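Down below is the structure, laid out as structure tokens.
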Amino acid sequence: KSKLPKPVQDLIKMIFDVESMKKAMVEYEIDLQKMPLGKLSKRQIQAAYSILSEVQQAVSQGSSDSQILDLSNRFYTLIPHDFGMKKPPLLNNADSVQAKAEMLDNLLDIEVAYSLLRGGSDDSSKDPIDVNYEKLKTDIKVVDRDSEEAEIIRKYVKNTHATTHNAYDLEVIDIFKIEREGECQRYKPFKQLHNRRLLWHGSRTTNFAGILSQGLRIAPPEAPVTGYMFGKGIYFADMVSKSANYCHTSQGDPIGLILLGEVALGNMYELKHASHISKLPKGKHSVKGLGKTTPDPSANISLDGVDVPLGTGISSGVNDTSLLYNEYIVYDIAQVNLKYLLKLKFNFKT
Amino acid sequence: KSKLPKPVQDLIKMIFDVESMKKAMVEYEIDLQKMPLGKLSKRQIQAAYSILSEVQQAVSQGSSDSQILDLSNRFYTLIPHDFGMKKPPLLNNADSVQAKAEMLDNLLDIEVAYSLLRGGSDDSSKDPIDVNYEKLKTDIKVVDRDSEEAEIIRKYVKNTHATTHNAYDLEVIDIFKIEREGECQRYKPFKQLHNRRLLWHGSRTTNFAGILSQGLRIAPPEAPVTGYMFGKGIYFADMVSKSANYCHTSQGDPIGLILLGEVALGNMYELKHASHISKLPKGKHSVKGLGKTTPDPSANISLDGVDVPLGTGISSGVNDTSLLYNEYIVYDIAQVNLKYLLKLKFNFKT
Amino acid sequence: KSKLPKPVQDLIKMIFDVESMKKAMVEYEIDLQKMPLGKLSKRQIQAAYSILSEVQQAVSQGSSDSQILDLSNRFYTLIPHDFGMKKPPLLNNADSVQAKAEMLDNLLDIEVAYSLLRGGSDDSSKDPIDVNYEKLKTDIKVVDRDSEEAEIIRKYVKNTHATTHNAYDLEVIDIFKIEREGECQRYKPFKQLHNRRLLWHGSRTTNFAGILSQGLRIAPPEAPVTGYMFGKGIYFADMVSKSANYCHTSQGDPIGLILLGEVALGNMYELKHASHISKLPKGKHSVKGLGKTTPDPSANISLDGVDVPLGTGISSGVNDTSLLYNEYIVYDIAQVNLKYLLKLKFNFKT
Amino acid sequence: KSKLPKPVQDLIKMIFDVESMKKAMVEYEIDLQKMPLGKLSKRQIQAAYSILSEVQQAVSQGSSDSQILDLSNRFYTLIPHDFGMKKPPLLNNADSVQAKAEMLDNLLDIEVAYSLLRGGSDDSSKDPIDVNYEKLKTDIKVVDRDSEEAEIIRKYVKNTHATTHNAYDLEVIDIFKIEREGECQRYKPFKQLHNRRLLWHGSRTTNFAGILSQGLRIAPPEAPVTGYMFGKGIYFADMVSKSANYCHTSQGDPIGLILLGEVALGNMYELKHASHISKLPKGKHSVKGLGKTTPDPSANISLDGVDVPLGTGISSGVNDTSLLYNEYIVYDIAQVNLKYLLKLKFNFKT
Amino acid sequence: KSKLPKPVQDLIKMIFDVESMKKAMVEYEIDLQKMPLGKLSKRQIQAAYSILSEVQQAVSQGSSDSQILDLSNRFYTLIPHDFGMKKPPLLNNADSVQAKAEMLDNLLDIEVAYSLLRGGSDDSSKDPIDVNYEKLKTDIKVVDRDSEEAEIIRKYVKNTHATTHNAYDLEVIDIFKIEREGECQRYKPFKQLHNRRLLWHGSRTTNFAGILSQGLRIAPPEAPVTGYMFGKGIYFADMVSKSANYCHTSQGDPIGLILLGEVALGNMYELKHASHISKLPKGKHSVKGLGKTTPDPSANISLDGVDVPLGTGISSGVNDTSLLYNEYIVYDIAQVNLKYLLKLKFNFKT
Ligand SMILES: C[C@]1(c2nc3cccc(C(N)=O)c3[nH]2)CCCN1
Ligand SMILES: C[C@]1(c2nc3cccc(C(N)=O)c3[nH]2)CCCN1
Ligand SMILES: C[C@]1(c2nc3cccc(C(N)=O)c3[nH]2)CCCN1
Ligand SMILES: C[C@]1(c2nc3cccc(C(N)=O)c3[nH]2)CCCN1
Ligand SMILES: C[C@]1(c2nc3cccc(C(N)=O)c3[nH]2)CCCN1
């Protein structure tokens, strides 16, 4: 039987859960009869991305309908949604393209997870636990609840979580230290870059197999730009509250996963409103969206050079921003070093 | 084409939505491969109820396990849940039986809805809209947004909805007046009973076909008692906030349905803590669970004799109660007269 | 002596107050010794705008300093700020250009007001009150406190003002009905455009002479784009709280002015994040920035066809927006019809 | 049997309740064995007042103890408090004298009530209800719950009651219109004085017999001045929250009484901090203590000339005051016309 | 070049800023054309104080106008305010005299600062930084951010700052240890007095040159008494929130200065309402105004004998007070030992 610790074994079952994949798809109204899990394709998803981009263009130009109707019908022909009646919803605005793209993003990681869950040798010489674990290409270790690392992290979570949106309370059930294969050399260069911070990154549970196996990725060129406040990059927050909302947990499934990564920010280009760049000013190596709220700077803390902004949340200098929280973006995956993964229990106050 | 107004036509598509049925089942982790919608049976559900009751008994006695294991395995053999690994959850406590029973309740109405959605004559001499509408055996009319009825109702909803649990805001999209076949004579007697009130009753969208076609029903004898604070009856609230939580809506599906019914309460037996009776004291005809919060009595209002407690929520006399809201229970379905049905939009504040 | 009502006479003294102009300039650290009020020039302000735009460009490119230093020194040579020591602040980021542009905007209206306050015939055949009043080219009337108009407006102000940012409370001291010369024909066309709404527009008191005499204007081409979430246009809000923050009042001067204008919106292009367009999609005639909060739609109200969204503030459908409040933008001044002007007393809670 | 309405009969039993008198005395730690109700004397209470004033003087001078000890022993020799051990508390500070004076105030009205409850003819030719009612020398009438008067009053109570100190909620159980003998001519003069307002005045239930029979009175000369922010006068509030705190109700006895009186204020001398005057500036006829909170002026309302400030509570112009609420004081009892008396139910939120 | 640390150099530029002086004067509506900075006189300010006192007297007596008009005209003849029209405001009430006195207080320290900024030798043998520094006659040192002193102070600031008036958040930018010449011997005596506490004292930035050079001073005899709740003395608070409001910072200038001083309180005379004494009871050496809120006593802390009440804010025993916060007053400047000065950044939540 697996020599893996019990908490890791449970982590493995969580991310490679087929029922969870199926559930996310039905939550999207996708018809599994026509589009089963094993039938998801990458080229199919790229095609869908392209259509979405075309809708956004049609929307910006103000297409004289008809074109919007055909594009909409084309999208649903590729992504078989079952509605029954009322007819398929029309994709005629930014809000609509954003939702569909967010879905394609998730469906791609599910496709990635299903494709890994079915490879190599589906024999039993070894239990499914250790095999699937190996497929992640990531070394996973449990962090003792009573250590220095755990204390810092828990405080990070406890302090950057306030009451302004306290629709729930956070409880850390498990803390894992992580270092995926590949993310141990690639970073070494950007390490010779100042302003490295330990930041939060939340994401749907059904995307973690893809995230651990492939690392955080930047949206492909066929993907619509709408939905990314600061262009196609990798986003992080310094307040657990901001990231936790991307875990999409609920009273039904109050358990979610969240990452903590070391990101070599370098000189940050500061902005207060959405701006599509990806182009970056000379000398800048990241973007910091300025939020209304920020961790108490006096409470900052470090270690090895990586700053950890676990100060309680206070009002920042500028409020003339649309953003509520800080937001950090990098446009090179090499600037990111995934360090920890937290299994969190969301208790809703309701 | 259907002569029904557009809002009613939309109501019809909502309650007879197969994708919605399928989605509620997958949300329960049920494996549709083994247990498709068309395969749901009433006797199967009664059997499942019986097992649940046996678990509750085993739990109260403190069964020396083994018996709990076999009962648990028996439940999952009847209700095929797909877990993958970790093994099926053990049903060894009140909290566990309550969740499963709540599920069986919902699965029964879905079974009822699927069985109605497939009967009579699946021909096309008439569009599916009018046919399915007739299957409800309920007369449905739209209440003009600018009428007296609509004004009273909206205020009822606006005032009994506070900020203590404001995880969302309520918006009335449609208001329907209703009178199902059968619920027009049966009540006439209990009408000759004082203390009639117009109260709220929320419920999952997927249960409305069953509710409209069969009316509100009291739990069967095989059903576990755990989960019903005051025995097997029909529950109502006088604060929309209390009932709205049973609609189980979310950011994904922020739309829900809620009923308003006239209930001939008669003399109410007042209690402050859960009590399983169903037996009722001589001269009493209902139970009022006393809550910490209550609509402002000064703001009460009537019409035809039916009191409408739309006063804003204030602290009640007694707080020495566990209950947060008032709760009304009747043990005879004839004491209930369903009058209106509201389509509501839940806007979460998050 | 002036036949004007006392409240209008007081309004006149307010907007044509020289001490107020002088005070706004010193608040900007401007040195009146070098740059007196009478020395402000329009070409000087246009030049300053150009420099600011050049800084923004330098900032976006990431100019290798030196260029940033010379541009900064050029700006302060044109706009003489007295610092004393520490040296002039460097304009090397978006946040810096925005503040300076906001200042140039205000300084231009002050220049406009000073230029009107000194023209025609500074004789005394007529008192300064009626003369200056005429210079506004706007017909001003007092709205009786106990009328229908006043009631609607006050409710508009009372309901769209919540407690989330209740750093103050609002009190309407005077309500004026207005129709400036020119804004009585120019609009007639766009009146034949649907979706006309009565919206709020706040602004510094020292800008009202310019606003009444010239009407709301769209930023000139030399002006930096940074600072306008949706391009150079005319912005309105449907929640008095949003607009009131642009009055820049305080415990020292708790009195401010705010406008209510009828804007022929037409088809609104809906967005959730900043987007510089001005280009507009075919068929769209305005932009609606979607906020997290919005007036209760059920409470909407009209008259003559102009909708007045005085519903209390509730959570809107989407929160996936950066914006807190709704925001409406039009890119043609003819789409705007200034109707009322309110003198408001801000009571801070502190 | 009494022809008095039931609500008035209940009012009568409330204010002439001996058990209530006894209870207030034991709440004061007074030993009824030594000082029974029937043993309370007016001269005894005046003597006690004098001692208290002497303590205040000793406190202001900073008496070298001993004098403080003898005065303290003298007070407790007159007012027999049972402590048991620890010894009698020392009266050596303002806070101590204030509490004792407040007690003497209450004990005097109880003495007054007991002295009325035992006079004339304790025969039974008439029931105790009508007799005691007559002893009040006040004409009492019930105000129908569905009238104009009741509506105004209830709104007055509902709006001037907020959430800042919402340790309870208010419910009006009975509303009485009142006009005591004597207070129907005496006022006629001051009626020819502007600025008449309908204000709140709360007070312990055990003081109402004295208040109805003798009217609101100003503290006697022997009484300490400490405790009266603005000298010995008659105090009123324009926010039910302020007055309700002087009813001293609780979860045990959540029922209290509160008055509404018409007071001919005249020119008000405005102050922001305690000031002992009673001397009043020429032309002023009352004092208005300026509070941080005040009823919304726009919502003011009148009738017959008496202003009723039932506007919801908002932040007032000045916060540089110690006072939280407005407070009105008059130094001539003739300036007061008691109009209504409300029986209120306090529901604590706890 | 100056050997002073950079943070001290910045402190020096802050308090000796001429633009800041000019700005405070224009904020007062003072006409710099008539009353330039260099034209401010001490005798002129004393004269103005006298007039204010005369107005207060006229107000208390209730002067039959005319006298109020002449006094008002006399005040504005001495203090040249530019209004333009509407005419000069009438000084006919306590609220008016308080504002004017507060202004004279500030104008005097500005006069003091301008008089120091222009003395000795305006040569350049030494840079203006070290010269002006010497003129303060105060030894200034920077306290390392990571020391014991800094930790205690920051906690003092973080805990005595709540959410009840959280219109802003506090950030300590610099912490200076201070000991002015003279305040090193004078205190030695009162050090042999118990109950020494480290308390807060806020003040306008433009008053610090005067405060450091002359120390905290007690109002002169010609000064009005109105405005000083407990007579002319030196006031301190034990909750940073109370003192911070006297820094008069804003979104425009969110930076302020605040002092921490050791005050030898001795026996405190406790009061709950304003009381003009200065006379003090035998054995008492200070006054403590009792507030509704107070630092958690359990969290008290000391060092060398000086208590530091940095407990979080909790409800105090008595609420029967007008005061919201505690307030300490001493009537001998020798009882005060200025120890630290904090540069604070105010972040408004708005
Ligand atoms: C909306 C979007 C996003 N913005 C974020 C800001 C802070 C944190 C996260 C996170 N995932 O933890 C964010 N995710 C844009 C890129 C993909 N999803
Ligand atoms: C938990 C339970 C329930 N209690 C309620 C109290 C007030 C209202 C409702 C409602 N459905 O609107 C309630 N439903 C017990 C019976 C079935 N579900
Ligand atoms: C920041 C900016 C602005 N945005 C607004 C949104 C709603 C209302 C107003 C207003 N003035 O009442 C706004 N003003 C951009 C254009 C000039 N000032
Ligand atoms: C404390 C004191 C008092 N101050 C008040 C201010 C507003 C209302 C009332 C009231 N009784 O309704 C007050 N009572 C001083 C005079 C006797 N009691
Ligand atoms: C209003 C007044 C004042 N009262 C205070 C109470 C606590 C602290 C302070 C402070 N300056 O930090 C105070 N200042 C009266 C004397 C001058 N200003």
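Going by Swiss-Prot, the residues shown for chain E are 662-1011, listed in order.
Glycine too: its Cβ is placed from the backbone N, Cα and C atoms.
Counting every protein chain shown, the Cβ of E:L713 (mutagenesis position) has 26 other Cβ atoms within 10 Å. Here Swiss-Prot describes E:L713 to A as a published mutagenesis experiment; the accompanying note says: Increased auto-poly-ADP-ribosylation.
According to DSSP, E:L713 (mutagenesis position) sits within a helical segment. One entry in Swiss-Prot concerns the mutagenesis experiment E:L713 to F. Its note says: Leads to constitutive activity in absence of DNA damage due to unfolding of the PARP alpha-helical domain, relieving autoinhibition.
Every protein chain shown contributes to the tally, and the Cβ of E:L768 (mutagenesis position) ends up with 24 other Cβ atoms within 10 Å. Among the mutagenesis results in Swiss-Prot, E:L768 to A has the note: Increased auto-poly-ADP-ribosylation. The residue drawn here is the original one.
E:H826 (mutagenesis position) counts 16 other C-beta atoms within 10 Å of its own C-beta, drawing on all protein chains shown. According to DSSP, E:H826 (mutagenesis position) is assigned to coil rather than to any helix or strand. Among the mutagenesis entries in Swiss-Prot is E:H826 to A, noted as: Strongly reduced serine ADP-ribosylation, caused by abolished interaction with HPF1.
Its own atom aside, the Cβ of E:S904 (NAD(+) binding site) has 23 Cβ atoms within 10 angstroms in the protein chains shown. What Swiss-Prot records for E:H862, E:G863, E:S864, E:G871, E:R878, E:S904 is NAD(+) binding site, and it gives similarity to another entry as the kind of evidence.
In Swiss-Prot, a mutagenesis experiment is listed as E:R865 to A, annotated with the note Increased affinity for DNA damage sites. Around E:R865 (mutagenesis position), taking its Cβ as the centre, 20 other Cβ atoms fall within 10 Å, counting all chains.
Non-local contacts of E:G871 (mutagenesis position) by the CB criterion (under 8 A, 6+ apart in sequence, same chain) comprise E:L769, E:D770, E:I771, E:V773, E:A774. Swiss-Prot documents E:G871 to L as a published mutagenesis change and attaches the note Increased DNA-independent poly-ADP-ribosyltransferase activity.
For E:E988, the entry in Swiss-Prot reads active site, for poly [ADP-ribose] polymerase activity. When Cβ atoms from all protein chains are considered, those within 10 Å of E:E988 (active site, for poly [ADP-ribose] polymerase activity) total 23, not counting its own.
If you take the C-beta of E:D993 (mutagenesis position) and look for same-chain residues 6 or more apart in sequence within under 8 angstroms, you find E:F851. Here the residue is the original one, but Swiss-Prot notes a mutagenesis experiment at this spot, E:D993 to G: Abolished interaction with TIMELESS.
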Long-range Cβ environment of E:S864 (NAD(+) binding site), under 8 Å and at least 6 residues apart: E:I872, E:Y907, E:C908, E:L918, E:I919, E:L920
Three-class DSSP secondary structure - E:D993 (mutagenesis position): coil
Rounded Cα-Cα span from E:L768 (mutagenesis position) to E:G863 (NAD(+) binding site), Å: 17
Integer Cα-Cα distance in angstrom, E:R865 (mutagenesis position) to E:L768 (mutagenesis position): 11
Cβ atoms near E:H862 (NAD(+) binding site) (within 10 Å, other residues, all chains): 22
Fewest-neighbour residue among binding-site residues, criterion Cβ within 10 Å, set E:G863, E:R878: E:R878
From recorded positions E:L713, E:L768, E:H826, E:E988, the one whose Cα lies nearest E:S904 (NAD(+) binding site): E:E988
Short-range recorded positions relative to chain C, from E:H826, E:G863, E:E988, with Cβ separation under 8 Å: E:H826
Recorded positions whose CB lies under 6 angstroms from ligand 5, from E:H826, E:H862, E:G863, E:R865, E:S904, E:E988: E:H862, E:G863, E:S904, E:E988
Cα distance (Å, whole number) from E:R878 (NAD(+) binding site) to E:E988 (active site, for poly [ADP-ribose] polymerase activity): 17
Spatial separation of E:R878 (NAD(+) binding site) from E:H826 (mutagenesis position) - C-alpha basis, Å: 29
Nearest-integer angstrom distance between the alpha carbons (Cα) of E:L768 (mutagenesis position) and E:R878 (NAD(+) binding site): 14
